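As structure tokens, the structure follows; a few thoughts come after it.
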Number of protein chains: 4
Amino acid sequence: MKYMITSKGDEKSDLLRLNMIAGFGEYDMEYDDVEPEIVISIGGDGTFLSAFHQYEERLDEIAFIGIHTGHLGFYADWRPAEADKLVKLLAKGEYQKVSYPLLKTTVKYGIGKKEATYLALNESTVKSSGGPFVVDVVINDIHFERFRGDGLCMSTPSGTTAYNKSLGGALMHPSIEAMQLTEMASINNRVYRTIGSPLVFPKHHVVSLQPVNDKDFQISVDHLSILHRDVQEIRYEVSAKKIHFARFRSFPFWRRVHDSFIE
Amino acid sequence: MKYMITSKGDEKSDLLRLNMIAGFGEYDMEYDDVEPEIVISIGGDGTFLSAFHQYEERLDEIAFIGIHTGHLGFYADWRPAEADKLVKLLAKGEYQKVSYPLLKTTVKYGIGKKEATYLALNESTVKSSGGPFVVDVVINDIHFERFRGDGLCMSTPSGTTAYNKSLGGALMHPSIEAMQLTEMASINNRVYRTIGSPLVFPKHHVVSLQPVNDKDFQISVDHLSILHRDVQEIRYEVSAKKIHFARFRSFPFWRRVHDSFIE
Amino acid sequence: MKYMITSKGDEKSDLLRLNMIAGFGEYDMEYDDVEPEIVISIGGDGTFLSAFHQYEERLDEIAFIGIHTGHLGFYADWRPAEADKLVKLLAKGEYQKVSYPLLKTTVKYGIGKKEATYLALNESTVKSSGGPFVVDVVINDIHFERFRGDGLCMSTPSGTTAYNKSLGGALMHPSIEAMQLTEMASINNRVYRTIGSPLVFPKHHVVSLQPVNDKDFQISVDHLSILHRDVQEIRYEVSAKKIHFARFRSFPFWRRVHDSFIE
Amino acid sequence: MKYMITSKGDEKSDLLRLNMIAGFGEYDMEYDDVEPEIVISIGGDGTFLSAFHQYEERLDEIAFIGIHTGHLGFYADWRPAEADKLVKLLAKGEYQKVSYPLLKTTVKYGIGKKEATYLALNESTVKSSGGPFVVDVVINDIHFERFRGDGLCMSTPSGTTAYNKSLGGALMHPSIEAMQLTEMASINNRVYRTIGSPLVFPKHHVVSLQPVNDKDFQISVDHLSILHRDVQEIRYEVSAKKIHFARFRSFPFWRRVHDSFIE
Ligand SMILES: NC(=O)Cc1ccccc1C(=O)NC[C@H]1O[C@@H](n2c(C#CCOC[C@H]3O[C@@H](n4cnc5c(N)ncnc54)[C@H](O)[C@@H]3O)nc3c(N)ncnc32)[C@H](O)[C@@H]1O
Ligand SMILES: NC(=O)Cc1ccccc1C(=O)NC[C@H]1O[C@@H](n2c(C#CCOC[C@H]3O[C@@H](n4cnc5c(N)ncnc54)[C@H](O)[C@@H]3O)nc3c(N)ncnc32)[C@H](O)[C@@H]1O
Ligand SMILES: NC(=O)Cc1ccccc1C(=O)NC[C@H]1O[C@@H](n2c(C#CCOC[C@H]3O[C@@H](n4cnc5c(N)ncnc54)[C@H](O)[C@@H]3O)nc3c(N)ncnc32)[C@H](O)[C@@H]1O
Ligand SMILES: NC(=O)Cc1ccccc1C(=O)NC[C@H]1O[C@@H](n2c(C#CCOC[C@H]3O[C@@H](n4cnc5c(N)ncnc54)[C@H](O)[C@@H]3O)nc3c(N)ncnc32)[C@H](O)[C@@H]1O
């Protein structure tokens, strides 16, 4: 099939990529980095996230695979020593796909800027452009809280082991179609009040962040962070789109969690 | 239809119950506390939990309703002033039902005691019988961690605003079919290691707690707490059974959260 | 004595200031905003912090007083209705002083920039200039941890009810001569490890933050935040200097905590 | 001098104890477990805590030393391989002493039971006798909060790395004369409100816990836990007494923290 391989660009990852290309040449496998059906990332989770975003417009037509040439990644979850076996099994195809949910972020502006949408595999976060971050949090059109603090983080299920975890969020199995909102350093006193707890939302729930005074915000989607100006609204919802993984063996999520954080 | 009304037993709740019975007498509504189709609880969330457990063997045939005669409850979410309207609308029926997921707890013993199962609407917790609480946590047959601490709490979605919240757990919308495990005071040092974060599990995942040395544990299910002896295993999974509520208007979960914790 | 009054600059605060000046004119009290012995701040805690920093070079010669024209402040802890009584009692003098500890922050640079020192009444924080914040944390010359995360916060005792509290830090009575370090969103996994817990340091302990790769950091001291370039070291220690308050009645710290966060 | 040695009672610890006694016999060192001047504990931190409580009535006349025959302890902080060097240096004396602060707990009863005082090296905790734990928290005679939850923990400085740490408390250098209060699972909602944050108190501050309805409590002091009945008040304050350690080299607290929790 059409495939491509992205590399972290260090010596180890580049050599593994060239060797896998040579192995794929021994099968009916065409290299095409325009319309691949298979996208292999070699490096770490950052490499894998860049691969996802390089091809985010063809997600339903691609099966992703990640190889970690450093320590075990949550997406880059296969070892370099298994690369030949990976080549053999992808070339023959007939493998099963596993799908993880994604986060849709919509940013609406004042007039002159059209709204923009972004897809996240880990999370989207919002922080101020300097000074206090203050937004009204509106859930399905219901005013829930006025948040004053450092920022907010909205995570996918597979993102829950990343920034979300450092913020106190729950780890959620990625078969759950949900998104999770965590606080960054909310103030709570006689004047200001937030829920504190992480909040877990199902599909079709919409969380809208609306500015109170300052309208400039630093918005991140996975590794990318951009200062957005004259923002009127930031809307989060579970995406209808899904990322598809090729799996060639059982490596359960909870075992990946164990392997990464416990032992 | 057949209905019954349970009361907290204070003056306010008993009088409201007698008045609602009188109002139901004005319709085709038979009082039956053996096979009710409608179970109305008057008091607080504790009253409602006792109603649920009184009828937990006929859950698929009952629609529950809670009236709070004190402050707003998460299950006792209707005001005494709306009791006449409640009577009018239940008697005519034709109302919609809302279903929340439940937690199944299985306790297995050494020989001589048969296993026991319990259903929880809020949560099930496990604590030691004195001294350190130590269990191996096994998720779908995979050894995940050895927990040493004060205890563990496994919450339903609607339970997440209760004990779970006080333990740092996420609040989850109750349409998500899941259960959530939180720690109570785990030790973490060079010898001992736990995940720390709350863990959110989907349907069909099984979490098994297995004793390491001491085999006696204090096990709670909602308000009930019993010392269990010669325990071999405690198994948690999302139940196939569901509790059904009568709803006569929109009172969204996230608005109940807001009303209870924010303002 | 020489005194001055700083105002938040809203209508309420400016009018109170002019009225207090008129009342001071009825005594032997000279207005001097160059060498005051008394510095009265009218507004909120931000106003009070700006007063402190305006006069931070004459701290041993000044008694500070804060009036809150909004809600109760932890430094602006007297009501506008008591302004006449305040005037009467300051003019006659003979009042007792209360002293709170301060935080000394030293920033050392590469060659071409001389080191700079800053005094904090609430806290000093450090965050990256974009991207991950990574520093080695060295305590009395002993390498304690490599921190990777969003940032770090070092609080005075009276600062512990401010940013420190939002970060999970302990509240400490301000008679304790100490400083407290809290984390902002540290990553912890197989590669990265931090203590997690807030750390409380006595006088003469020195905490040194040393860069690992990136050398640009956003450093804050109380309300002020500056991007510092080519930083070699950030050193924290309890200052030898103290801020002095005039007190005219008992308003215990723990009662201020209660009044601000409990009821 | 007079000395004694307490052992964990496993094979390793008993043999080390007999060998150290033999080595002490080669000097002017008399074994006396009634009035020792030196108390050596061999085992773990639990062994050391039992040694402390065995001799808590002669604390000003004793220098304690702990050897860990398992992993490094915070009190049992010397290795078995250094036992001969320990013998040599204790026998010659002339070593420096290091002192850590202690916690005084007073339990007052209804009539018929006289008040009781207890000294803690790690912490004192209070939990209910079954059901909710509810106390009024009074700080220097000022009503601070009504706590409803699982319990409360009051830690010494050297205790802050123990239970206190698992409860979210700050780690405090043990030269600070203070005690630290942490919550266990407080409920917070529209009816109930606590500070949440750990609270750090200096010497001479008194924290009084007063029952609201139930008067039976499980009170722990270090490893010991007793059910106390008809309790009227539990009072915490930093003790005037101090525990004294023999030190024969620099092993800084923050390095012990690093060695135990980081690497
Ligand atoms: N490039 C950087 O350095 C960013 C960073 C900033 C501050 C502090 C730490 C880092 C960090 O080291 N990053 C990578 C490590 O994250 C592991 N990783 C990644 C990923 C990725 C690529 O980077 C982008 C992601 O970084 C995260 N992130 C942002 N801020 C924080 C924070 N304060 N604490 C914790 N994580 C944070 C946020 O989720 C971004 O999407 N995905 C996952 C995952 N699903 N599950 C488990 N581990 C994951 C990956 O394997 C590494 O071990
Ligand atoms: N009878 C007691 O007093 C128990 C208790 C013990 C210690 C500290 C506090 C209490 C407590 O006051 N209980 C009731 C308050 O809980 C509200 N409530 C109840 C319920 C119920 C009936 O009681 C049993 C439940 O109590 C909980 N619980 C046990 N320990 C803790 C803890 N440490 N912190 C927080 N909650 C705890 C645990 O979930 C049990 O199922 N359900 C919910 C819900 N889904 N969402 C939001 N609020 C809820 C209810 O409306 C009241 O406001
Ligand atoms: N100007 C802003 O808005 C900053 C801010 C940014 C983000 C989120 C909230 C705010 C915030 O609203 N600020 C003021 C409120 O802080 C009360 N206050 C102040 C003070 C002051 C003046 O501002 C500067 C201080 O702000 C703090 N700060 C920075 N980030 C955070 C954060 N994420 N969460 C919580 N506090 C944060 C940090 O300590 C700075 O020194 N001192 C104290 C005090 N000793 N004890 C109790 N309350 C205090 C004051 O009375 C107000 O109620
Ligand atoms: N006997 C048990 O098993 C109790 C226990 C119960 C539940 C969960 C864990 C344990 C536990 O394993 N105990 C010992 C481990 O504690 C280290 N240790 C000890 C000590 C001691 C002797 O035991 C009594 C102490 O236990 C603590 N404790 C009570 N509950 C909890 C909890 N939930 N989480 C964390 N610690 C808890 C509480 O401070 C008691 O005074 N002192 C310290 C110290 N100053 N600094 C650092 N580590 C310490 C010691 O070296 C071991 O590594």
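We read in the header that X-ray crystallography, 1.8 Å was used to get this structure.
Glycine is treated like the rest: Cβ placed from N, Cα and C.
In Swiss-Prot this protein carries:
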{"type": "MUTAGEN", "residues": "D:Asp45 to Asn", "note": "Only minor changes in the structure and a 10-fold decrease in the kinase activity"}
{"type": "BINDING", "residues": "D:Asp45, D:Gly46, D:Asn122, D:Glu123, D:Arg148, D:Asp150, D:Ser158, D:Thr161, D:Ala162, D:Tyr163, D:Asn164, D:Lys165, D:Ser166, D:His223", "note": "NAD(+) binding site"}
{"type": "ACT_SITE", "residues": "D:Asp45", "note": "active site, proton acceptor"}
{"type": "MUTAGEN", "residues": "D:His223 to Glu", "note": "Twice less active than the wild-type. Its activity toward DTA is increased 2-fold"}
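Shown on the structure are the features that Swiss-Prot records.
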| residue | record | CB count, 10 Å |
| --- | --- | --- |
| D:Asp45 | mutagenesis position | 24 |
| D:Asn122 | NAD(+) binding site | 26 |
| D:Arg148 | NAD(+) binding site | 20 |
| D:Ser158 | NAD(+) binding site | 23 |
| D:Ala162 | NAD(+) binding site | 22 |
| D:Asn164 | NAD(+) binding site | 28 |
| D:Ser166 | NAD(+) binding site | 22 |
| D:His223 | mutagenesis position | 13 |
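By the rule that a residue counts when its Cβ sits under 6 Å from some atom of ligand 2, the recorded positions D:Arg148, D:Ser158, D:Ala162, D:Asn164, D:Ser166, D:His223 yield D:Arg148. In the three-state DSSP scheme, D:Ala162 (NAD(+) binding site) falls into the coil class.
Binding residues for NAD(+) (D:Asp45, D:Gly46, D:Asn122, D:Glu123, D:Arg148, D:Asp150, D:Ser158, D:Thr161, D:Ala162, D:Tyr163, D:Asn164, D:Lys165, D:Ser166, D:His223) extend across at most 31 Å, taking the greatest CA-CA distance. If you measure from the Cα atom of D:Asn164 (NAD(+) binding site) to that of D:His223 (mutagenesis position), you get 14 Å. Chain B has a C-beta under 8 angstroms from the C-beta of D:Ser166, taken from the recorded positions D:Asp45, D:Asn122, D:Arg148, D:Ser158, D:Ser166, D:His223. Within 10 Å of the Cα of D:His223 (mutagenesis position), the following binding-site residues from the list D:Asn122, D:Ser158, D:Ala162 place their own Cα: D:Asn122. Checked against ligand 4, the recorded positions D:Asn122, D:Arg148, D:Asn164, D:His223 give D:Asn122, D:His223 in sequence order as having a Cβ less than 6 Å away from one of its atoms. Under the three-state DSSP scheme, D:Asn122 (NAD(+) binding site) falls in the coil class. D:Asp45 (mutagenesis position) and D:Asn122 (NAD(+) binding site) are 10 Å apart (CA-CA, integer value). Here the Cα atom of D:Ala162 (NAD(+) binding site) is found 10 Å from that of D:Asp45 (mutagenesis position). Ranking the binding-site residues D:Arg148, D:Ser158, D:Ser166 by Cα distance from D:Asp45 (mutagenesis position) puts D:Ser158 first.
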